Amino acid sequence: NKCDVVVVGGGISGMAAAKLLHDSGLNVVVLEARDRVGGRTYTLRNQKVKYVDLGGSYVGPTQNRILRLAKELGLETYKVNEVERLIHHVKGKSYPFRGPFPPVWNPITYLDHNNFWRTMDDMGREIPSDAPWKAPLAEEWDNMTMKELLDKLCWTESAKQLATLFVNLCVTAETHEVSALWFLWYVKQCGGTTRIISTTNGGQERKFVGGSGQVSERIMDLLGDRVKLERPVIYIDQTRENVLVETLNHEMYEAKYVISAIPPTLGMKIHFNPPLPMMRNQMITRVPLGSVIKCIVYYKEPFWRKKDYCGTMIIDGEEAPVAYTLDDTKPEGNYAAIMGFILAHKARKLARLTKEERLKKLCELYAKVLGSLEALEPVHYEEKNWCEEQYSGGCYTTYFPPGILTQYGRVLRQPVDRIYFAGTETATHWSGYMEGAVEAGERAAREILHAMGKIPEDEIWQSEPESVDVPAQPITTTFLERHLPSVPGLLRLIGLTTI
Amino acid sequence: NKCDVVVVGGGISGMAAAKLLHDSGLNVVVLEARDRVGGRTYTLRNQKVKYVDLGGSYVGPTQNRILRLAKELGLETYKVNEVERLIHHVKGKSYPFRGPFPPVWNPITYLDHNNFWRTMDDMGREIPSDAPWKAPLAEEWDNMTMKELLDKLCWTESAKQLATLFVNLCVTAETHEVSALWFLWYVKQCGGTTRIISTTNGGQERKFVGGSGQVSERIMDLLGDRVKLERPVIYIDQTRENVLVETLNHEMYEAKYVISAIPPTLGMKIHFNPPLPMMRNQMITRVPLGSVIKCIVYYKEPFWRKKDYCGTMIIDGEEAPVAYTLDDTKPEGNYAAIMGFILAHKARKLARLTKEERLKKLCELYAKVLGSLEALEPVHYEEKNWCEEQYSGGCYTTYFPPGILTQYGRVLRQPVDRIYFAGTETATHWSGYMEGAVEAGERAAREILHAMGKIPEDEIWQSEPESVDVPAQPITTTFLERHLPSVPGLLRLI
Ligand SMILES: *Cc1cc2c(cc1C)nc1c(=O)[nH]c(=O)nc-1n2C[C@H](O)[C@H](O)[C@H](O)COP(=O)(O)OP(=O)(O)OC[C@H]1O[C@@H](n2cnc3c(N)ncnc32)[C@H](O)[C@@H]1O
Ligand SMILES: *Cc1cc2c(cc1C)nc1c(=O)[nH]c(=O)nc-1n2C[C@H](O)[C@H](O)[C@H](O)COP(=O)(O)OP(=O)(O)OC[C@H]1O[C@@H](n2cnc3c(N)ncnc32)[C@H](O)[C@@H]1O
Ligand SMILES: CC(C)=CCC/C(C)=C/CC/C(C)=C/CO
Ligand SMILES: CC(C)=CCC/C(C)=C/CC/C(C)=C/CO
């Protein structure tokens, strides 16, 4: 019945919030819709895989909050395999390479590729992390899709195709589905293009030993019976002295404050009294989550390494079911595996097939890309379609269609009376990620601590010391990368000398 | 507890569905979330206004289903005032005119305006009403916003500005918010540009005497205690022999079938067991409703008529709070009034003000446009902001952002086990309107009648005889309208 704070949702964000509040001496209850904690993280255990992340998995340098939280819980990381060459597969052929960006030889195409990535970051520098709608050209950029932006920016098909893949992979949505402003914000708030795309020195550097689901599970262990499973919240009443929160099983919870730690659109599953203010009422119908199937194919050995391939494949083209893969082999070198994502419209199209049909299409793709018949001999397969989850709505995260972020964005983490808002979608650094979940949950908890007079306004937003275990190397560019002209820039230089 | 069919939602669609099933001899229950029926229609009664429609109001020729249903319930219509001149207000000046389309005098601008409207209809002819995702260029058109389309199509700022106003008014959304394919479908399925924009011989020809809320109220009267008010549905369970439907007050209802007669995205307010199939699960997070405040300013007399103005104003520009008005005066000539819409981003911006501040801005605008100081002397004001409604989500209707209709559109009216889908959003003719609500409710009810073996598949979709009271005149074009070149077309001839 009665407590200090009810947290709605037992994903990483809700669990981080609850843990902070609990450590501060308050009585907290976590109401979780599912028969498990973790949300968009899920670690499956069986004898064939030992453990496998079917949801969120990767962490890396500059993600100091998730790293600190997991270390406190007794977790360790290991490095994703990137010793050997990466592969860019374009127009039916594989081109091995090293370094984060797929290289290009054609001088015109080189200028176009260089300019695309540079311009993404240039534009991002004008967008405040904590208030993207404050960018000088916020309106113009928000009223365009990423498809429109790419059409104007990319002078070669080669750059446009790679750029399209980048968007599909970053946000599991099509270029025509998403606001240019929101996407530019999304990349900037992860530290930019290099940081977001990189394995070594980027967002995909590491995974947790034993799975990321242990973060939420081990917090649940600390909280004991304060976490209530199979308690979907259906109703929140703020008309009286104490806030009343009701679940689907008719249980009633009374609290001083509430933290909503669920995807913004999933707030629609709750009936509010009094009704939400107009801007939030409409906002929560305007913010879908992307579409992805995470697929892991198991093999007897990590055979790709013997051909000097690390397992990373960047795969261009409509025909390919998977556009991106990473080596998912255990750090011990056993349970050899390739992880791959089926993205956006392909997730919709291929969900029609059976599990066995999808396994076949993936093996046949990998055999082609890796040039290896061994790829046709899987020993096991695991997969998870996140589009089917009632209490997630999609993965990895929420995207904003054109026009929404400038009109409704300021509403996202604005408290509604005694309801405060967490969830990775409300973060200002690595929003969309486990790191953003920790930032948002802890910030929401501190907002309540301030409302109770326990801390000064000063302490609501707190910086995080850099991890000693996962240090960040700075992002650098070369003189040529900074100053080489764009394609239209070269054409004007050509017009100039005609004098 | 037990019945043949539970209908979720007591708007026109739910009520039309329940009425059909009831008349066929089945036991129906209507579960309505609010303390009233009518949904996106709402008729307010008081001494100052007598009655006023604060939600859906207009009906016209080709809307034969709403007209038949209303007539059966004992309702009459009257004609919206369009005797005198309409006004197009552009760049701070009023230009009176006659006929449905605001005219232009510059020759290049004429070609551009003519081509814009014509192209909207040309493109619409390639889009099947019952399956817009089957259009030959479905993907290309769905991957563009209406803003992009207008940028390519409109060679003059004059046409682009009018076209933008058209989009804002039709679907209460910005051009950059909505899919080009969805918008072209939307116009086509109302019968095209002339039919959708016209008062005389179009969608805005008429209103109901006493208000449109009477449609839902009078069906409630027929159904008696079968309508349950303040019963928001929270849970639907389809795992067992009979479907179980639970409300917020913990009441439990058992049925053979369910009709969901609520806006698609409002399906999110219901927890499903088993979970919805993946496509519907995601679809219902991708389909928002538009933004509008409906505002009615009352005056001692319909003073605009004395200046040979009917009360219709088409008002261009960012500064104007209201882009479109109609005469809302009663057929008797009393309760003189102007109805206006505050649309899309302006609804969001101006909601911050007080009621009195909004009234002042509207009166000042109307004084300018009508060229009359009398507009500064209102006797009364009524307004409704539909963006604040938990059980509507907006108005008039659901819009589709780029990419959604092709990927998720086929899911809209696909049954989920024993749940069938009504609501104006599922109609194929005047979807978005009270007419579409009726079509969809009755079609969903007949789907259940077929599933029960009471009617053949043949009878699920049924044509409607033309109203004798509101006959449709055909839409015509002139030889010059059909064959005059576009601006780029003239440039190639040069
Ligand atoms: C799915 C996914 C996510 C993902 C990604 C790949 C996939 C396939 N890869 C990632 C990666 O490699 N690294 C990373 O950092 N992130 C990655 N992502 C995203 C990541 O998993 C998410 O950002 C993060 O897990 C989100 O955490 P958050 O706490 O903000 O949100 P949640 O996990 O969705 O938790 C919400 C919980 O609330 C419950 N819920 C929902 N509705 C209710 C109601 N009505 N009542 C009570 N509880 C409710 C959910 O069940 C969930 O547990
Ligand atoms: C608001 C509006 C609408 C409108 C328009 C101008 C405005 C400001 N002008 C129109 C016009 O001039 N002519 C016309 O034909 N239409 C016009 N529109 C649109 C029109 O009002 C709508 O298309 C029509 O009313 C829609 O009817 P429908 O039956 O399909 O939908 P509804 O009215 O929204 O009814 C839904 C009912 O369901 C209840 N509800 C919602 N959630 C639940 C739950 N969970 N449980 C039980 N009931 C629920 C709603 O309360 C509503 O009553
Ligand atoms: C290497 C290139 C061209 C693109 C990589 C883009 C990217 C963000 C990959 C990471 C995808 C991922 C694991 C998302 C889940 O957080
Ligand atoms: C005549 C012009 C330029 C625009 C009119 C367009 C239009 C659809 C008007 C009707 C608006 C309305 C009452 C919508 C609600 O159904």
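For chain B, we keep the numbers from Swiss-Prot: what you see runs 3-496, in order.
Backbone N, Cα and C define each Cβ position, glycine as well.
What Swiss-Prot says about this one:
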MUTAGEN   B:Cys5 to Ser  No loss of activity
MUTAGEN   B:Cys156 to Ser  Complete loss of activity
MUTAGEN   B:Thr158 to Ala  Dramatic loss of activity
MUTAGEN   B:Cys172 to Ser  No loss of activity
MUTAGEN   B:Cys192 to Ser  No loss of activity
MUTAGEN   B:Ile199 to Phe  Alters specificity towards synthetic inhibitors
MUTAGEN   B:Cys365 to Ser  Complete loss of activity
MUTAGEN   B:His382 to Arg  Significant loss of activity
MUTAGEN   B:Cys389 to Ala  Complete loss of activity
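The number of other Cβ atoms within 10 Å of the Cβ belonging to B:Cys389 (mutagenesis position), over all protein chains shown, comes to 22. Residues near B:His382 (mutagenesis position) in space but far in sequence (CB under 8 A, at least 6 apart, same chain), listed by position: B:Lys50, B:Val51, B:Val299, B:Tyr300.
By a Cβ separation below 8 angstroms, chain A lies close to these of the mutagenesis positions B:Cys156, B:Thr158, B:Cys365, B:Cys389: B:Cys389.
DSSP assigns B:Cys5 (mutagenesis position) to coil, not to a helix or a strand. In this structure, the CA atom of B:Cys389 (mutagenesis position) is 16 Å away from the CA atom of B:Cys172 (mutagenesis position). B:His382 (mutagenesis position) carries a strand DSSP state (E or B). With a cut-off of 8 Å between CB atoms and residues at least 6 apart in sequence, the same chain places B:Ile198, B:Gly205, B:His431, B:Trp432, B:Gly434, B:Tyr435 near B:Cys192 (mutagenesis position), listed in sequence order.
Note: B:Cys365 (mutagenesis position) has non-local neighbours B:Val299, B:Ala377, B:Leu378, B:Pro380, i.e. same-chain residues 6+ apart with C-beta under 8 A of its own C-beta.
The candidate set comprises the mutagenesis positions B:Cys5, B:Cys156, B:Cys172, B:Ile199. Of these, B:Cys172 has the most other Cβ atoms within 10 Å. Listed mutagenesis positions: B:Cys5, B:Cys156, B:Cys172, B:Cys192, B:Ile199, B:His382. Those with a CB atom under 6 Å from ligand 4: B:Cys172, B:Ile199. For the pair B:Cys5 (mutagenesis position) and B:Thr158 (mutagenesis position), the C-alpha distance works out to 60 angstrom. B:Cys156 (mutagenesis position) and B:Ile199 (mutagenesis position) have their C-alpha atoms 19 Å apart, to the nearest angstrom. If you measure from the Cα atom of B:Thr158 (mutagenesis position) to that of B:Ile199 (mutagenesis position), you get 21 Å. The separation of B:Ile199 (mutagenesis position) from B:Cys172 (mutagenesis position), Cα to Cα, is 8 Å.
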